[PDB]
Amino acid sequence: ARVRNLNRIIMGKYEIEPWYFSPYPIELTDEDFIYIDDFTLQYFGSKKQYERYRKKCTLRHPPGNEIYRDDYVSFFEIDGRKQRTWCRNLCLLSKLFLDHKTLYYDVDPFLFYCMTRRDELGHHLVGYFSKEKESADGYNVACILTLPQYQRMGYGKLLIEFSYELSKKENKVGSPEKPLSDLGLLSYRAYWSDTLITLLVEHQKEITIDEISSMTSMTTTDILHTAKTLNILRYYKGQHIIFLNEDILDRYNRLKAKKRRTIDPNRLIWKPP
Ligand SMILES: CC(C)(COP(=O)(O)OP(=O)(O)OC[C@H]1O[C@@H](n2cnc3c(N)ncnc32)[C@H](O)[C@@H]1OP(=O)(O)O)[C@@H](O)C(=O)NCCC(=O)NCCS
Ligand code: NA
């Protein structure tokens, strides 16, 4: 009698192996897989069951308001309390790739911003980031995730950039919840670096900390840490600034050479509560 662990999830054409254990309320059997509907995120122990529900009539995108939509991606804002089932399913899926995550069942305190890529086939959920409706620490991101099958395609940086656009619209600085996984922290460091580098080349050769946080919603701490890492911190005109140098120009051009997609602030149709 085999009592197997969940060793693989079948999502669309993808067969993904979890990185960590997730509390799916499922029976342990001699099989080690479950089906995850790429639209509803519902889990099924049998292909037959999955098929049975797949036929049902359902929207083909996350259950929320589309507050951002460009030719590349869309962002749906979902209130956990309004979509408990879907969000709980999202959290169970997310935990498979997180060392730790708050109780998956309690989604009420969060707002989920799910990003989809649109094809000739429609919407495809590629990642998301949750956010406390009320954060005592002012965290502008609780958890963030790019589904495994879509990682290392630039989606994570888009998720992060979007979280800062919300903060900017809110007239507040923000920073991701600590502690961050290594993957998460390294992604933020790259984003913060790319951001200061782009500002120095496209905005001004010299910029004060205040100006930076005002334009990016990045906190003083994240700005200083990033500036020190790049060796671009100085004192000019009576205050601390970051400055441009050949290294930064080089980095900027290399960044641009990759012709990466970015978020257009003008397409964010959203008002904070
Ligand atoms: C952290 C996380 C969101 C990052 O998401 P992601 O989608 O992989 O992020 P990005 O793709 O924007 O990261 C940039 C990387 O992708 C690579 N990349 C992006 N587009 C690419 C392309 N078209 N071709 C080749 N490489 C590409 C970049 O070269 C870069 O590699 P590097 O970091 O070694 O320099 C993701 O690793 C994840 O969900 N991890 C598990 C959950 C987790 O730990 N979350 C954070 C909790 S604190
Ligand atoms: Na996180």
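Numbering, chain A: per Swiss-Prot, residues 162-434 in sequence.
Keep in mind that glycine also has a Cβ here, set from the backbone N, Cα and C atoms.
Taken verbatim from Swiss-Prot:
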- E338: active site, proton donor/acceptor (ACT_SITE)
- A303, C304, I305, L306, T307, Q312, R313, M314, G315, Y316, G317, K318, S342: acetyl-CoA binding site (BINDING)
- 162-433: domain 'MYST-type HAT' (DOMAIN)
- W247 to A: Strongly reduces HAT activity (MUTAGEN)
- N250 to A: Strongly reduces HAT activity (MUTAGEN)
- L251 to A: Strongly reduces HAT activity (MUTAGEN)
- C304 to S: Strongly reduces HAT activity, but is not lethal (in vivo). Lethal, when associated with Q-338 (MUTAGEN)
- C304 to A: Reduces HAT activity (MUTAGEN)
- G315 to E: Loss of function (MUTAGEN)
- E338 to Q: Strongly reduces HAT activity at pH 9.2. Nearly abolishes HAT activity at pH 8.0, but is not lethal (in vivo). Lethal; when associated with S-334 (MUTAGEN)
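Shown on the structure are the features that Swiss-Prot records.
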{"residue": "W247", "record": "mutagenesis position", "Cβ contacts under 8 Å, 6 or more apart": "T201, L202, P223, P224, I239"}
{"residue": "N250", "record": "mutagenesis position", "Cβ contacts under 8 Å, 6 or more apart": "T201, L202, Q203, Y204"}
{"residue": "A303", "record": "acetyl-CoA binding site", "Cβ contacts under 8 Å, 6 or more apart": "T263, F271, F290, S291, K292, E293, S296, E338"}
{"residue": "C304", "record": "mutagenesis position", "Cβ contacts under 8 Å, 6 or more apart": "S255, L259, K262, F290, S291, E338"}
{"residue": "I305", "record": "acetyl-CoA binding site", "Cβ contacts under 8 Å, 6 or more apart": "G288, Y289, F290, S291, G317, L320, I321, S324, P337, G345"}
{"residue": "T307", "record": "acetyl-CoA binding site", "Cβ contacts under 8 Å, 6 or more apart": "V287, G288, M314, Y316, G317, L320"}
{"residue": "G315", "record": "mutagenesis position", "Cβ contacts under 8 Å, 6 or more apart": "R421, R422"}
{"residue": "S342", "record": "acetyl-CoA binding site", "Cβ contacts under 8 Å, 6 or more apart": "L259, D260"}
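Here the C-alpha separation of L251 (mutagenesis position) and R313 (acetyl-CoA binding site) works out to 20 Å. For ligand 2, the nearby recorded positions are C304; that is, of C304, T307, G315, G317, these have a C-beta under 6 Å from one of its atoms. Farthest C-alpha pair in the acetyl-CoA-binding residues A303, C304, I305, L306, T307, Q312, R313, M314, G315, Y316, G317, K318, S342: 22 Å apart. Ligand 1 lies under 6 Å from the Cβ of the following recorded positions, listed in sequence order from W247, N250, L251, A303, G315, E338: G315. Annotation note: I305 (acetyl-CoA binding site) sits in a strand segment as assigned by DSSP. Listed in sequence order, there are no same-chain residues at least 6 apart in sequence whose CB falls under 8 Å from the CB of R313 (acetyl-CoA binding site). Neighbour density for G317 (acetyl-CoA binding site): within 10 A of its CB lie 25 other CB atoms from the protein chains shown.
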